[PDB]
Amino acid sequence: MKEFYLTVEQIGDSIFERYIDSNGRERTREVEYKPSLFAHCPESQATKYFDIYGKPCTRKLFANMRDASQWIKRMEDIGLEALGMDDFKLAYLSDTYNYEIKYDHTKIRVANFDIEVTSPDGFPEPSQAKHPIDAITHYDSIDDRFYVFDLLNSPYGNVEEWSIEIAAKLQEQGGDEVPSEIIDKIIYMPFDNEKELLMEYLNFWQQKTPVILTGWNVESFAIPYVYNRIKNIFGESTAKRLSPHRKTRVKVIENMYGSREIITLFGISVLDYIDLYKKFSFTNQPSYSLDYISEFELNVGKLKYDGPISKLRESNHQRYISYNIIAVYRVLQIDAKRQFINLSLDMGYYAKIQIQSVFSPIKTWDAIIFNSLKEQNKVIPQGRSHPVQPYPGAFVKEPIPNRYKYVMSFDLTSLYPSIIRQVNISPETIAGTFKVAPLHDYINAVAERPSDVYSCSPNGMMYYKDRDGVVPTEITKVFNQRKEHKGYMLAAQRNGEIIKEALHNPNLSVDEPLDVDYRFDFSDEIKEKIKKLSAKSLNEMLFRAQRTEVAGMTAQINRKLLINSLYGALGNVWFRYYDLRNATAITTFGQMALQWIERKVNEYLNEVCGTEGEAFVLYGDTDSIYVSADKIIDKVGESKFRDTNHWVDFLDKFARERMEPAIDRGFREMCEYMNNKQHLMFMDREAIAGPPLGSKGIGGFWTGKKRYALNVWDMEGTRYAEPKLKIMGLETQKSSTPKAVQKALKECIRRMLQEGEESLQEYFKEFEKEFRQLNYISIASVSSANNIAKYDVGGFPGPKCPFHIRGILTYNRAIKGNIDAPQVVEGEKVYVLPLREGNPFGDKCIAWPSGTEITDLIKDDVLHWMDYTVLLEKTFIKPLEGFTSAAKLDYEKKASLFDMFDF
DNA sequence: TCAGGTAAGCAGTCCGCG
DNA sequence: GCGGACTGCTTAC
Ligand SMILES: Nc1ccn([C@H]2C[C@H](O)[C@@H](COP(=O)(O)OP(=O)(O)OP(=O)(O)O)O2)c(=O)n1
Ligand SMILES: [Ca+2]
Ligand SMILES: [Ca+2]
Ligand SMILES: [Ca+2]
């Protein structure tokens with residue numbers, strides 16, 4: 001097999017590399033790698049190395065890496081550019097793996113672990129590590145085993161051995177319900193003392209050294225705690241055995257309002273799953289506790305126990321250990337679904353970077369571009385210092401707040417990367433500038449043609465057309481990969497809808513789910529078999545289709561993220577190819593493209609309807625347009641349609657056969673106007689929206705920019721079994737909005753769009769009547785909480801104190817003195833409730849850590865003093881009044897002359 | 001919230017507005 | 001009471 005790296009490090013003048021050799025074996029080597037850097041040289045000097053601008057360079061080979069770094073410094077002192085890859089391990093990988101890396105994941109040791117630490121005096125700080133580690137569960141992907149290290153004797157209590165028999169039993173048998181599928185995979189090791197536990201853990205670690213190290217909060221808690229605890233007990237040298245090269249470094253991670261410490265383990269790639277989740281999941285969660293996320297992702301029950309976690313080991317060690325094991329499994333289950341590890345490996349090996357560098361698109365793209373240029377013997381420029389500067393972005397059209405009955409939307413495929421490719425935007429393709437006219441002049445095609453030679457953007461930039469830049473070349477490769485995975489995603493989505501339809505008529509039979517590949521549209525044979533299946537088999541197939549869709553989503557959306565982040569990197573001061581001329585070229589072209597096509601669509605539809613100056617495009621944001629289809633529907637007549645699906649088909653056909661060709665023609669003209677390299681503005685129909693045929697539903701509404709709701713029947717070629725609400729920006733979509741309120745507001749919207757005013761009025765009346773019965777957590781608001789200290793003046797709100805921070809200070813006074821009470825963590829999230837006047841907390845609101853029950857110290861008082869009236873007005877009534885005013889509807893029935901008769 | 005970008009909405013504070 | 005200036009936080013893209 002072809003060799004591939006696992007980890008790479010620079011330690012002084014040596015590269016330390018762990019790798020899989022040609023025989024499939026894990027090896028480690030130390031290489032005295034001699035790096036090369038570059039200086040510009042005279043034209044008369046014969047060379048094969050040239051910078052990206054075509055200027056000749058001489059290669060300087062250094063005796064070692066320290067010499068190379070010192071040379072860079074001296075070049076700065078002289079005031080001359082030091083060219084080449086300054087990150088020497090990236091150069092090492094480029095030299096050592098000069099081919100497309102094909103990795104075998106089965107050879108890569110992926111470890112995920114979780115530790116338990118009993119602490120009687122609050123949160124056990126990892127920098128201190130003053131409390132015993134009393135449990136470690138460490139899953140190894142190669143062994144497929146959960147290694148459980150269990151401390152039986154502690155200063156906080158001596159306990160009996162954990163029982164695998166009880167662990168396996170149902171909660172109703174007094175067991176822990178450790179999933180049956182992992183029971184036989186548990187290797188249980190009890191220890192009579194913490195020293196022997198940790199020494200064995202280290203010996204185990206040496207034998208089975210993680211390449212990828214993951215878990216939940218492992219980088220912020222588990223790793224630093226383990227390292228510091230071992231350091232405290234045994235000394236530094238023993239703790240450093242967590243590194244296969246015995247090198248570690250305390251790394252200070254800085255943010256806007258403070259800093260924290262992590263431990264860098266040389267020769268390991270830490271991919272903390274919480275951070276993978278935050279980057280790649282495209283959620284914003286009210287809480288990032290493993291419990292909360294596992295419930296959200298897997299629909300698994302909350303892990304229940306009596307009393308505080310500080311007393312769990314002493315009171316129920318059985319449950320304590322089982323829950324430690326389950327926590328490790330839940331991360332594996334989340335990854336089985338989301339597949340962020342697979343994604344990270346894919347990206348890392350493609351770029352030829354340390355796998356952990358996938359968190360940095362700047363590092364990822366620097367490596368991709370370097371490898372690409374190196375292939376042509378080209379030499380990368382030196383990174384430079386730049387001051388942070390604001391620059392303009394997208395255009396968003398101001399909509400007229402209103403109901404909109406029939407809507408067709410259109411969207412440009414991968415806009416910013418498509419602009420990069422079309423215009424040929426790259427550091428080395430800059431041709432010069434032209435004299436800019438107001439943007440409106442380009443939008444209306446009245447400005448003079450920018451260039452007859454170069455490819456242009458309306459920000460004044462011109463680009464070479466003779467050959468693709470490295471940025472267009474490399475962005476295209478990843479775009480093409482994204483397209484493939486999106487194809488799989490949409491097929492699985494369409495397949496899911498086929499199964500949902502079949503579930504209306506399930507067969508009374510006992511059978512199996514079909515063995516199919518959900519990434520491809522079901523054949524006629526498969527569809528016929530599906531119509532004969534039981535509900536049990538169909539539901540299993542639906543679950544599998546949805547899992548395939550999720551797998552495709554991860555793969556496609558994050559390749560989309562990577563390519564959009566290349567645009568983003570052009571506007572980031574730390575990128576080697578940072579250039580606001582290029583960043584603004586992209587965004588300004590986008591603004592023109594959107595408003596150009598708005599004009600073209602308006603012109604086309606005014607022509608086909610026989611009107612003048614009427615606005616068919618009701619809204620647009622960045623790269624999308626929303627087109628009113630009322631007049632199209634009205635031209636055929638609503639009475640001519642058999643059912644909802646009939647007018648959906650009609651609009652589908654109209655968009656594809658009439659509108660899309662018109663849009664294409666408009667963009668081809670724009671391409672010629674800007675003299676671009678390649679026409680790549682592909683705007684396809686996205687959503688078809690409207691009320692159910694014969695209903696009093698309003699179909700859709702806009703309240704303002706980035707705030708709308710649509711009843712969608714077809715999305716990107718997926719015809720839904722049931723209409724799906726597309727709600728953007730509204731309170732239903734905000735993590736700050738209470739859970740039960742999101743639900744209620746969503747039902748209000750559903751009724752507005754599908755059923756009408758009277759239906760909405762009936763639901764509002766009921767929610768207002770019953771909402772005080774809702775669980776307090778479900779009606780609590782949520783907010784991130786920063787700068788708590790800034791607004792804390794003697795435990796009381798300082799000037800301009802934010803409402804949620806006021807809540808935290810109220811909480812802090814109420815739990816004052818309690819060492820065991822849950823602390824609000826700076827930078828994390830809190831639940832927030834309003835309090836009625838005259839309450840014992842002495843203020844108008846209280847806040848507590850999100851994803852948790854408020855401490856029993858104050859729970860009863862919070863419940864008693866919760867201001868339901870304020871809660872309802874702020875979170876529910878005010879947003880609903882916004883929706884209904886925009887939609888021109890009333891959520892409460894107005895008095896009429898009919899009131900009253902009957903006698 | 002260490003780790004690509006901008007536009008833009010709403011909650012809330014402060015306080016003017018005769 | 002509502003809006004403007006401002007901070008904070010959250011979305012859409
Ligand atoms: N996280 C994001 C999302 C969007 N944008 C920019 C780049 C996108 O090209 C443009 C439009 O965003 P879309 O959500 O419509 O995504 P794309 O057009 O890139 O991809 P596609 O529509 O094919 O899914 O906005 C961005 O810079 N970063
Ligand atoms: Ca798009
Ligand atoms: Ca059937
Ligand atoms: Ca879009």
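Cβ atoms here come from the backbone N, Cα and C positions, even for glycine.
Annotated in Swiss-Prot:
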type	residues	note
BINDING	A:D411, A:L412, A:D623	Mg(2+) 4 binding site
BINDING	A:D411, A:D623	Mg(2+) 3 binding site
BINDING	A:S414, A:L415, A:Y416, A:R482, A:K560	substrate binding site
MUTAGEN	A:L415 to M	No effect on base selectivity
MUTAGEN	A:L415 to A or G	Decreases base selectivity by several hundred fold
MUTAGEN	A:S565 to G	Increased incorporation efficiency of correct dNMPs; when associated with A-567
MUTAGEN	A:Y567 to A	Inserts both dCMP and dAMP opposite 8-oxoG rapidly and with equal efficiency. 100-fold increase of dAMP and dGMP when situated opposite guanidinohydantoin. Increased incorporation efficiency of correct dNMPs; when associated with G-565
MUTAGEN	A:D621 to A	Drastic decrease in the efficiency of incorporation of dGMP
MUTAGEN	A:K706 to A	Almost complete loss of polymerase activity
MUTAGEN	A:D714 to A	Complete loss of viral replication
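When the Cα positions of A:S414, A:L415, A:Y416, A:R482, A:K560 are compared pair by pair, the longest gap among these substrate-binding residues is 14 Å.
Reported as a whole number, the C-alpha separation between A:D623 (Mg(2+) 4 binding site) and A:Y567 (mutagenesis position) equals 15 Å. In this structure, the recorded positions that sit close to ligand 2, with a C-beta under 6 angstroms from any of its atoms, are A:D411, A:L412, A:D623, chosen from A:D411, A:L412, A:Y416, A:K560, A:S565, A:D623.
With respect to ligand 1, the recorded positions A:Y416, A:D623, A:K706 contribute A:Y416, A:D623 as residues with a C-beta closer than 6 angstroms to one of its atoms, given in sequence order. Distance from the CA of A:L415 (mutagenesis position) to the CA of A:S565 (mutagenesis position) is 12 Å. In terms of Cα distance, the mutagenesis positions that sit within 10 Å of A:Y416 (substrate binding site) are A:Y567, chosen from A:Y567, A:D621, A:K706, A:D714.
For A:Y416 (substrate binding site), the Cβ neighbour count at a 10 Å cut-off comes to 25, with all displayed protein chains included. A C-beta separation below 8 Å, combined with a sequence spacing of at least six in one chain, links A:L412 (Mg(2+) 4 binding site) to A:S418, A:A593, A:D623, A:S624, A:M681, A:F682, A:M683.
Selection of the recorded positions A:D411, A:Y416, A:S565, A:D623 by a Cβ distance under 6 Å from ligand 4 yields, in sequence order, A:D411, A:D623. In terms of local Cβ density within 10 Å, A:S414 ranks first among the recorded positions A:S414, A:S565.
Residue pair A:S414 (substrate binding site) / A:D714 (mutagenesis position) shows a Cα separation of 20 Å. For A:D411 (Mg(2+) 4 binding site) paired with A:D714 (mutagenesis position), the C-alpha to C-alpha distance reads 14 Å. Close to A:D621 (mutagenesis position) in the fold, though at least 6 residues off in sequence, lie A:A394, A:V396, A:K397, A:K705, A:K706, each with a CB less than 8 Å from its CB.
Listed in sequence order, the residues A:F410, A:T413, A:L415, A:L594, A:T622, A:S624, A:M683 complete the 8 Å Cβ shell around the Mg(2+) 4 site centroid, once A:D411, A:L412, A:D623 themselves are left out.
Sitting within 8 Å of the Cβ centre of A:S414, A:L415, A:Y416, A:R482, A:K560, and not among those site residues for substrate, are the Cβ atoms of A:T413, A:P417, A:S418, A:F479, A:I563, A:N564. Each of the recorded positions A:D411, A:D714 was scored by how many other Cβ atoms lie within 10 Å of its Cβ, and the smallest score goes to A:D411.
Cα-Cα distance from A:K560 (substrate binding site) to A:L415 (mutagenesis position): 10 Å (rounded to the nearest whole number).
The local packing around A:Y567 (mutagenesis position), expressed as other Cβ atoms within 10 Å of its Cβ over all shown chains, amounts to 22. Ranking the recorded positions A:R482, A:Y567, A:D714 by the distance of their Cα atoms from the Cα of A:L415 (mutagenesis position) places A:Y567 first.
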